[PDB]
Structure formats: C-alpha cells, structure tokens
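Inspection log for the structure reproduced underneath, given as structure tokens.
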Amino acid sequence: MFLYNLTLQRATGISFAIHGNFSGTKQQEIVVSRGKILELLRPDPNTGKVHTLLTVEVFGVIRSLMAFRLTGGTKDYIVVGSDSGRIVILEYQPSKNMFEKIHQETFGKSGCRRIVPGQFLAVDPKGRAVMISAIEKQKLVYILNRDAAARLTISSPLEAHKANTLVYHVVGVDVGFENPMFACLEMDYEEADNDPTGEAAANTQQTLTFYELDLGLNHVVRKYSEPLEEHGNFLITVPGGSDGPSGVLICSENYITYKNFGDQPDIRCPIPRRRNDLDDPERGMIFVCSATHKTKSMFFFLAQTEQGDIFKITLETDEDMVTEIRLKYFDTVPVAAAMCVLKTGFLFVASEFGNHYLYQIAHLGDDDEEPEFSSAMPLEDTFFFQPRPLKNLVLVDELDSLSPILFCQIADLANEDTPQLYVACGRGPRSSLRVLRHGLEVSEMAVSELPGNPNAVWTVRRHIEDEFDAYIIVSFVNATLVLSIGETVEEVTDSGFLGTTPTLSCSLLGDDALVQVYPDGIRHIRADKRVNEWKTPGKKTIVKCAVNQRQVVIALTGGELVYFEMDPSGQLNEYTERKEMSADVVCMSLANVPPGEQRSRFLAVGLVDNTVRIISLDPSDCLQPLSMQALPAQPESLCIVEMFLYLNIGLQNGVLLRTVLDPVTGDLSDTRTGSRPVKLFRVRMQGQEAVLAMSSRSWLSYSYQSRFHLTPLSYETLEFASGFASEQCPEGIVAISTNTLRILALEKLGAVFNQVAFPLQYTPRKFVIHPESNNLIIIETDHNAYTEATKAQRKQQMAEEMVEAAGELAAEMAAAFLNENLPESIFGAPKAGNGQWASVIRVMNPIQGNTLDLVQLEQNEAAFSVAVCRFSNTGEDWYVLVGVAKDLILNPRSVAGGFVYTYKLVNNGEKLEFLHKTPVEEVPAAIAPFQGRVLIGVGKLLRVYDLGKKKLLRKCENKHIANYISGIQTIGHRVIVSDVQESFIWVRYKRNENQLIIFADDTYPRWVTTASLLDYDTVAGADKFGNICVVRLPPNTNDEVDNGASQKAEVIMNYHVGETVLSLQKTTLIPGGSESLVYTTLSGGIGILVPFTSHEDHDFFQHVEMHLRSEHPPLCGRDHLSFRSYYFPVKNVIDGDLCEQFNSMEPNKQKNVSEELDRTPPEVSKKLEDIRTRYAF
Amino acid sequence: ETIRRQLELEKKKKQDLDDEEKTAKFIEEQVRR
Amino acid sequence: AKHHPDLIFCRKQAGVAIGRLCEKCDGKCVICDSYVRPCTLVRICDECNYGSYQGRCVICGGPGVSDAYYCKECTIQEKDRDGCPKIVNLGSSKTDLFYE
RNA sequence: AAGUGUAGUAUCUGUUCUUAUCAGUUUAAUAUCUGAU
RNA sequence: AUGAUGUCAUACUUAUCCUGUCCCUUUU
C-alpha cells in the first residue's frame, strides 16, 4: 500500500506569533507559527483584511519564535527554534518571496529532549545576542555581529550549563549598550531529589536568575539571583535605557510582581476577578499571554487572563525606580493564546481554539469611567472587576482557521453530488459544525432581474486613467442596453453604442476609445462625439470577434477573417489581406498587447471540424498559420493569458484543454469543469489575470503560490461574465444568469474549501448520521464545567448569599446578576470544577441551522460516546444509544459508575426519548452494532448486549481487553478493538456459540485515537503521539479458533502525520476520482492519502523524494527521514508535501531534478498534477 | 544492458500514458453524466 | 577510533570554525572511520583552534590541507550532532615509532 | 626458500580441590576467598 | 564427561601503522 500524502488544507491554528517590520519596509508584518508551517501576513491597513502573504511548510516542530533587529537596521530577522538542535536565523526575501536561511548553527541532538534546547528561545532588546534554553540542563548564548558587508555573523556560543536547574521561562533584560543580561525563572531540583521525607520537595521556591553576558570576559555568569513568593507562569521585559526603566514583570497565580534590578523594590499587584463570578474560588488566575505597545512617549502592556479579560498594565515609574503598577480593565477577549499590538492601531489576538481575531485599537485605555487599580491601592480582599463589552476595541475581521476537528464525516449529506465534509470543531462555546464544501464563496454585492432573454455581458471603462468601471453593456436576445457605473446604476443611452440589436463584442479599443462589433459591422467610438462605422461586406454573418490592446480580429462565416490595427493617431487601419481558414470559426482567441510590444505575436482560431490553429499576427507572417492542435470535441471557446503564459480552450463537452504558450503548442492538460458548455471570460483578481468559467460550475482557476489551482464558485450557474470594478467593488464579476443579473465578488483567494458552521453549547465528542431523516446527532460533552441547571443553582445560591449581606438588604443589584447573563461565547464561559462535567445531546438540521432536538444530562454526568442503530429483536425503531459516565476525573482516581441512556429517536427521526437507562461498570467509551446486538466497551471488557425491556441484556462478555476500550470497529464477522495503551486486536465473534475470541494482536503498540476499516483484513489507526499506521492481516490468519498472544500481524503502512489526527474515513472525494483516506488533524488540517497505482509511478515518486531531500531541504534543519520517522519509522509513504516544492523550487534545482529523473521539469509538474487531479478535488 | 531496460521503460511509459488517457476519457464521460 | 580505541574525543561545545584533515588522512571519516559517503561538514571547538592549535588535523593531528566532513553513516545515526571530535589524546600510536 | 610495530580475541600441551563443619565478603545462585572446631 | 589456571607456540580483527619530530624547554 504505497500511499501518497496530500495536504488539502493547511493548519490554521496559531502556536507562536511575532509582529515587526520583517519586510524591510514601512509596513508591519505578522509572523505566525502553526504546528508544522510558518506564515507571513500583511493585513490591509485601510481595508482591514488579513491576506496570507506567504505560507511555507517548516517540515519540523516549531517550538519557539522570537524576532531580532540589529542595531541601526530597518528589517527584522526571524529566529526559528525547532525540535532539532539547529538554531536558525532566517530573513525575508520579498524580491523572490522566499524565506532565506541567513544563518544555521547546530547545538545538540535531535528530538524534543529534556537536555535539548528549543523549549525556550529569547532575543535581547539591543539585538546584540540571542539565547536558547531547554527544559533543563542547557543554556546557550549566541552573539550576533554586523559584518563589513552587513552580514549578520553568528559567533560561537557561550556555555551556561546549570545542573539540576529547571527553566520555567526566559526573557531579555534591558541594557543600553552595556553588559546585556538574560533573565530566567529557574527552579532547583537536586535538593528535593534526596529527600525521602518529602519535606524538601516543599519549600522549593522558584528564583529569577539574571545571567550577564560579559562582552569583555566572553562568558556567561550568574549575575543576580532573587527568590519569589510563589511559582510564576510568564515574564515580560519592561523596556529600559532611554525608554522606560529596566526590569522584568513576573506573573504568578493571583499576582503580578515588578522586581527590577539594582536597589529597586518589589511592587505587587493581584489579578482581579469577575464581580459575582460563577467560577470556582479555589481556581486562581494566571497571565495567559501579554504584549507591549512601545512608544517614544510612554509604554503600556495588554495582558490576557485565564478568563480572557484583557487588562491594561501601566508601569508607574519614579525618577529612577518603579512607583506602582497601574492596571485597568481594557476589554473582554476570548481565550487568548497570543497577542500582537501592531502599528496603525491593530491588535492581532490568536486564540488556542476557534477563529483568529484582529481588532482595531480605538480607545487608549484612559478617558473612560473605568477605574484604575494601582499597586499602591491597598486591599485586604481582591479588586472585583466590572466586565463589559468591547468599549476600546472594534472587530475588523476574523481569520476562520477551523481548528480542533474532533470528528469528520465526508459524505453527500446534502442533495448534491459534490460530497460535503461535516467537520465538528471548537471548544465548548466555540463549537462549530462546519459543512465544508470544495468551492469559493462569491459575495453577492447585488442582483437585478433582467427581462427577455439576456445573452451577453461586458464591461468597458471610461479611459486609461479610469480607476473604475464606467459602462456596462448587456446584449439581449434582440437588443443591447448600456448602463453607467457611477454609484447610481440606472438606464444609460448617451454612451454611443446605438446597439438596438444584439452585439457580437464590445470593449475599449484605445486608451479611451470604444470598439463595438454587431452583426451589421464594426463601430469605433473615439473619446469625442464620433462613431466611425464599417459595414460587413456581403451576406456573410459575423460569427465571432476578439479585441486586443492594439489589434482587433473579426471572423465571419466560411472562415473569412479580417484584421484591424489601432494606429498611433487613433486611426483604425484595415488589414490588407483576406485570410481564409480551413472552415468556419467556432471561436477565436487573441492576447493583449504587452507593455513592450505594440501587438500580439500569435492569434488562435478553432474550426467547426474540431481542430485549433494559431497563426502569426506579426507582419512577417501576417495571416500565416503557426501551429496546429487537435480538438476531440466541438470547440466552445478559446482564451490565452499570462501566468510564462498558457492557452486554454473550452470544448463543446463538459471539459476543456490547456497547453503551454510558445511558438508551437506544448503539453496538454484537461479537467471536467462538466455537463455544460465550457464558456470562458477574462478576469483580474489578486493582481493577477485569470479565466472565469461558465459551465455547470464556475471553476475559477488562478495562480496559487506559483501553481495553477481552480475550484468552483458556490453559487448558481452564470451564462455570461465580465469584470466589474469601482470604489465599493474593488474587483468582482458582473454576470448574466438565466434572465437575471448578478454583481458578485469573491475576496477569499485562499484556494481551499468554503464552510458555514452551526454552533453548539458544549464541546463535541462524536457524530452520528440519521440515515432516513438525513439529520446529525452530536454528543456535546465538556469536562471541568457546570450544567445550565447547575449554573442556575449556583446563581440562586450566590443571590441568597448577597441578600444575606443585608447591605443597604436594600441593594437591588441581585436582579442584575440573575437576569444579565453575559455571553458565554463573547465574555467567556465562567466554568470550573476538578471533577464536575456536563453533557448535551443535540440533533440539528444539516441543511438548516436549527436544533430540532436537545437533551440535557445530569450535572455530575459526562458523555463519552454515542451512536444510532436498529435492534434485531426490534423492528424499524432505530434506537440512539448514548453512553456517559458519572463522577469522572482527569486524575487517575475516578470511575464511580456508567450509564447508557437508551434514546428512542422516533417521530420521523425527530423525537429522542431515553426510556431504558442500563447502568455500566467502568467508564464506557464505545458503542457499535454487531449482528443486531450492541457491542459496548466497559473498561477492559467487551460486552455484546441485547436491547431488553429494562436494560441491554449482556448476551455475551469478553475479558481479554488489556487497558481500556478506546475504539471498536465492527467488521462483518470480526471486530477491531483498539486499546488506550495497546495496539489494535482483531477478535472473532462466533455467533453459534456466542463467544468472542481474540484472533490475533499487533507487534508495536500505539495510543489509538481513531480507526477505520480499510478492508476485510486491513485496519488503519492514528496515534496519540502523532502517528498513522495501517495493519494488514496475513493470509495465514487462523480465523477459526477454539510474546503476548499467538497470532501476530505486520505493519503495512507507517508515516508521521506531523499533527495529531483524530478522524479517518477515506472514501470517494471529487466524484469520478479514485477513493482515498481523508485524515483530519487537531491543528486544523485535512489531508488525503491515496495509493500509487503504478510501480513506475512509485519509482518516479521515490526518485523525486530522494532528489528533493538534498536539493530543497527544509529551513528548520530537520531531515525528511527524521521528520517522518519521529515516533515510529516510515513504511511506504511518499511525502507529497515535500514533493510540491518542485513547483516552488529554484530553476537550477528544477534542472538538477529533471536531470536526475531523466525527464522535463514540466514533465514533473504534470506528473504531480496528475495525482492531485485523479485522487483529489 | 541498461539500454534494453531503457527501451522497455519507455515502452511501459507509453503504455501507462495511453492507459491514463483512456482513464481520463472515461472519467470525463462519467462527469458528463 | 576503530584503529585507536584508547583515544579520547574532545566532546567540547561546537563553534563557528571549519576544520581540515592532514594530507596523510585525506578523506578519512572523523567519526565513522570510513572512506566513502560523506554527508555533513566537521565543526571544530572554540578552544580546539586558537593559534598553534589552529590548522591542525582533526584525526591525524598534523597540518591540515583538505576540509573534512562527517560520514553519512554517522549523520543518519544522529552521531554528527555530538561534541567537538578533536583527538586530544595521543597514546598507543606513534609513541615508539619515532624510536625506530 | 625473508617482513616492521601498535591493542585485543581462541583453539593446542603440563599441574590442582572426596576436608566433615560454623560465620562473613562475593555471587542471580554456585564457586572462589577470608577466620574457628 | 563442558570448565578454572597460566610460562610457552599458533590463526585472526580492527581498510591499525614508518620520515615522526624538537615551531616552541631557552629556568641559573
């Protein structure tokens, strides 16, 4: 099973973040670091839109990201800390749009080792040095220095090995060209390592160690050591020198402490809390993340709390010491994983789950009625916080980035043929059941019904200096109308067309001269009030036409063509030749005049006899054929465009043919756009020219990072198309549908898939598809939380407590706490509990967004699995079995009891009813059908029960399970049981004797999180450590039975997914393609593994991978063999992600690869595109 | 000796290209449906 | 080494220096002790090259000519990412050879 | 009727425990070794 | 009927190895 990796959607989650002028210009860039891919974004200052400027797969585990800016520079470097021991300092290359490795230095071994630096990376403020520290027993300090050629030279590192010192975090001290210092929150472990009494384990306080890198001594030294009151969580360097004072503000559990260097004292400030918050009192508060807005006048910090309430810290500074820490409630934000305060008043807040956020900094935190809690303000007691909506920030945009995809189901849940991917992702209030569909969402700016039979649409501008559309021509069946585009769309007649009949073409001939062509003839309307007409000689009817920037071709019946040249003085010169084609022209194509040339070189013409021919348009070969090309179908249209150009042609069938642009026709590519005519028009989007489609689906093909890519537009079919542009419409499509007009616009240029979610309340666990009702039942379960009834009880208890205060008793404020329930999604979910949990069953309309049924469990309950199936003893009553556990816990000391509520799910699959409630033994985590009975997993027991009157009668039991039933896949006769600590095991269930017997086991273990039945003996399974394997049983498996077990199986597939996969149901994606295994990721990525159906293809892919391993290696310094064989070795898996770099590879690398492979670089491109076209969308 | 496999390799490549062309034609006929 | 098991490698921290090997030991792997398939370059220690210690041979210990590299067998086995492989010791080899 | 040196390994030839017990070291345990009857 | 013991011979492996120097001791 030689599979090929294919990444359909990259990871949208943000793990690390930096903000700075990395592009080397005045614009400010945002460098985001996902799990295994880096991205550079340059959002619109005015438009407020975040565009993915660059995206590159790091081919490694990016663990830390810290910026660098040398003294006297205007372009910031990028320090990339990876799982490998190679410290990398890269630099942007906008001239080439590629991340250039400026420096790379090896430090140690591979793997995220405890003695392996990479867990912490810091850059000093002066830009003179960088530091890399591991979890313990490692600290290196690299020196950066400017060269004579301004080359950042990495000097040798300084050794700072500190044994038995666990580093909690690292930060840079403030030094104005003096001896720089680096701070770290160290903890000693050697003392408590020799304390059998357990006393020295306590009284072990973390200490801020400030190590100074003496430039003269050229060695690090422990400069200062300062204990703290309690353990910390994060540090923030207060900028020193001319701007602000030196110091490091350390956050800890319910505290923030500013203890600078020298003789400055420690200033404390507790973390506020929500007034009358329903959270647990025992739960503290820690600084989740923090950013600093450094200004020449002052400096403030924005810090997000565990509850997402972004507070504004201000450092009240004395003449030479810290005066106090001034805190203020800035706003309420989501659970924040990273925050970057960029210039132009923008705040990029990336959450650990859900879509990103980019707000506009309007209020500076002052000049409001909110109070400022200061360190000097005493309390004894914490300052209660009065939360409110966004008062100082405005949400400009939201970066979707569908993150934690708990489950996935790729099927035609809708009535359409294009299957939809129902993927559930979120975290409690951030729930979202995104029905992803492979397409492009066109924002319908406006639509207007057109009478009669509209036939064609075109849009001509006013002049060369016109930055917007001016005229829109609509050719009806028996007439043609014109409209003036000036924010006042209405009738227009003073344009100069006089098209009372349908026109064959209409465009802008000159800088402002219009050229129209109707069956009567041509009409050149210059900028002045003049219209030079030219009738069609004879009875030949105008078949087609094609305009250019400085040329115009017309094609009448019988293959009689005519050329017209735009003179320099605006005169239209008629061609001095009557070029006759082989037959009548079904369509023609002509390119635009480039900047250098005055006209086009070649011009295309397709005959009705299924054959195309390009003829030289130049004067040396005017009306001279140049190159022929075969057409197996009636040509429907033709089109040529740049991006290095190509020639496209739509046939009469639902398919089209594309070839390379040259003096002759080169390669050939084809894809069914189709069950409709292949019409084509020109468009300009993302600063690039492209072809807009007109078929059953509007396949919009454009360049996507040096690679053509096309998806259909999620809208109705378009009959005619043209470009539209204005102040309100930057770049969109004005289209004519069947008796209607549509001015649409699609900004989302990120070729992937569109989706719209149906949110929920609690976090999901699994999904079950209602076959008849076509509904979806989702198990919403989230631990460490309280139930809605639990929230009501807690609110009532708090109300009674507040009323018992008897505070003038007369305070009618409890009604505000009882009635004003803050938004759980906006103002955060005030949930808590070490063992408290909550579950909710919900059935909703997929095509709709309504919850057709909802059901709530108990407060001490917690769901783990759900399914829907019919019972053998019962009739067509498809019962919904949902298992949940009471009194559970993340710590290893919980079980209490298990319950399997027996939902009825009746009334046309829209009425649940938990009649039976059979109690379980341990913690249930699985339920499936088998021979009509319910196979459930009670801990280390497999119980095949039968749906009885009171409870599911346990008709059979098996006690061969090792640890716990994590997954149960029901085969036709056997069953694949995947344990939590053990690998898969195939067990045969003899129905005649009613006995389950383990048929075999696996050799290597794997923490299976999901599973899929590949075949009658093949089973695929993910790994909690980030692995995906496929075990195939041998022919000699003794299915009849009566180191650990007897029969063993082999590992047929092994490949590192890079991100934790949790769903795999590979089937059939793009209809007409080969079935494949679609795999999800916890970081928001959906890939597709497909097999190599040819040994020659396998050898070609292997040679390509072996060449790319040495030609275009990663930037993080990790090896492909190591990046793929982290947890377990690679086994017959071709990493197509590394193969995709051939399109982005340099020209010399492309030539070297073509030489090593004995083929052409376009040959490799076609071979790579063939797999993507055959096995994917 | 390698030239023999090279000729056979080119023949197999042409056969696979013809098979891929037939498969593409069939997929296009299916998509037309 | 396979030829000299009584040798002590430096195992010092890596620097920014590129080393060279003696002409008599040209091409010999620093770690693998092989003669084919090199993958990565050899990095010298900071203290391993300072004046008179600069320009010496890694394995041979003599004056270097060509730039050495780590063996691919040592690179794939995660062996090339170790400390400074400078032969600090000199014993059980070329000791009595001067007497002859 | 020609090989030099640096480290390590095995197969060949010659010798030895009918010592009854106790305690200890050591051994996985024996063995060996160390003191007394 | 395996073994321990160790002068004295024997085969083997490390792609073992022949111009290596006082370029560094200049203390009274």
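Sequence positions for chain C are given in Swiss-Prot numbering; the residues included correspond to 2-101, in order.
Per the header of the entry, the method used was electron microscopy, 4.5 Å.
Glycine too: its Cβ is placed from the backbone N, Cα and C atoms.
Per Swiss-Prot, Zn(2+) 1 binding site is recorded for C:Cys11, C:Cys46, C:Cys49, C:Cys85. C:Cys49 (Zn(2+) 1 binding site) falls within neither a helix nor a strand when secondary structure is assigned with DSSP, and so counts as coil.
Classification of C:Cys61 (Zn(2+) 2 binding site) by DSSP places it in coil, neither helical nor stranded. Per Swiss-Prot, Zn(2+) 2 binding site is recorded for C:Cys23, C:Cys26, C:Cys58, C:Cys61, and the stated evidence type is experimental evidence.
According to DSSP, C:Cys33 (Zn(2+) 3 binding site) is assigned to coil rather than to any helix or strand. Contacts of C:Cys33 (Zn(2+) 3 binding site) defined by a Cβ separation under 8 A and a same-chain sequence distance of 6+ are given as C:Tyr71, C:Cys72, C:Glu74, C:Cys75, C:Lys80, in order along the sequence. The Zn(2+) 3 binding site annotation in Swiss-Prot covers C:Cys30, C:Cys33, C:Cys72, C:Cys75, and the record cites experimental evidence as its basis.
Swiss-Prot lists C:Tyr36 to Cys among its mutagenesis entries, and the accompanying note reads: No apparent effect on cell growth, localization of SF3B1 protein or formation of nuclear speckles. Alters the structure of the presumed branchpoint (BP) adenosine binding pocket within the splicing factor SF3B complex which may lead to decreased binding affinity and thus affect pre-mRNA splicing. Non-local contacts of C:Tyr36 (mutagenesis position) by the CB criterion (under 8 A, 6+ apart in sequence, same chain) comprise C:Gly28, C:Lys29, C:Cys30.
The mutagenesis experiment C:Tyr36 to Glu, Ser or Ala is recorded by Swiss-Prot, whose note states: Alters the structure of the presumed branchpoint (BP) adenosine binding pocket within the splicing factor SF3B complex which may lead to decreased binding affinity and thus affect pre-mRNA splicing.
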Task: Those residues of the chain, 6+ apart, with a Cβ under 8 Å from that of C:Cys58 (Zn(2+) 2 binding site) - done: C:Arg21, C:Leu22, C:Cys23, C:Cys26, C:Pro64, C:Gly65
TODO: Could you round the CA separation between C:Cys61 (Zn(2+) 2 binding site) and C:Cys11 (Zn(2+) 1 binding site) to a whole angstrom and send it over?
DONE: 14
TODO: Ten-angstrom check, please: count other Cβ atoms within 10 Å of the Cβ of C:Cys26 (Zn(2+) 2 binding site), all chains counted.
DONE: 19
Task: Largest tally of Cβ atoms lying within 10 Å of a Cβ, found at which of the binding-site residues C:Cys11, C:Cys23, C:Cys49, C:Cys61 - done: C:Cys49
TODO: Determine, from DSSP, whether C:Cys26 (Zn(2+) 2 binding site) sits in helix, strand or coil.
DONE: coil
Task: Residues flanking the Zn(2+) 3 site, with Cβ no more than 8 Å from the Cβ centroid of C:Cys30, C:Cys33, C:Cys72, C:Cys75 and excluding those residues themselves - done: C:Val31, C:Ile32, C:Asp34, C:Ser35, C:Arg38, C:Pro39, C:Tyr71, C:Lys73, C:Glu74, C:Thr76, C:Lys80, C:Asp81
Task: Local Cβ density at C:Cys72 (Zn(2+) 3 binding site) - other Cβ atoms counted within 10 Å - done: 23
Task: List of residues, in chain order, with Cβ under 8 A from that of C:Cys46 (Zn(2+) 1 binding site) and at least 6 apart - done: C:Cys11, C:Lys13, C:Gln14, C:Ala15, C:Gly16, C:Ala18, C:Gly84, C:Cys85, C:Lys87
Task: DSSP-derived class (H/G/I helix, E/B strand, else coil) of C:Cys11 (Zn(2+) 1 binding site) - done: coil
Task: Remaining residues near the recorded Zn(2+) 2 site, that is with C-beta within 8 Å of the centroid of the site residues C:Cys23, C:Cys26, C:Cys58, C:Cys61 - done: C:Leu22, C:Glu24, C:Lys25, C:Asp27, C:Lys29, C:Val59, C:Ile60, C:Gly62, C:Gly63, C:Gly65
Task: Structural state of C:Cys75 (Zn(2+) 3 binding site), classified by DSSP into three states - done: helix
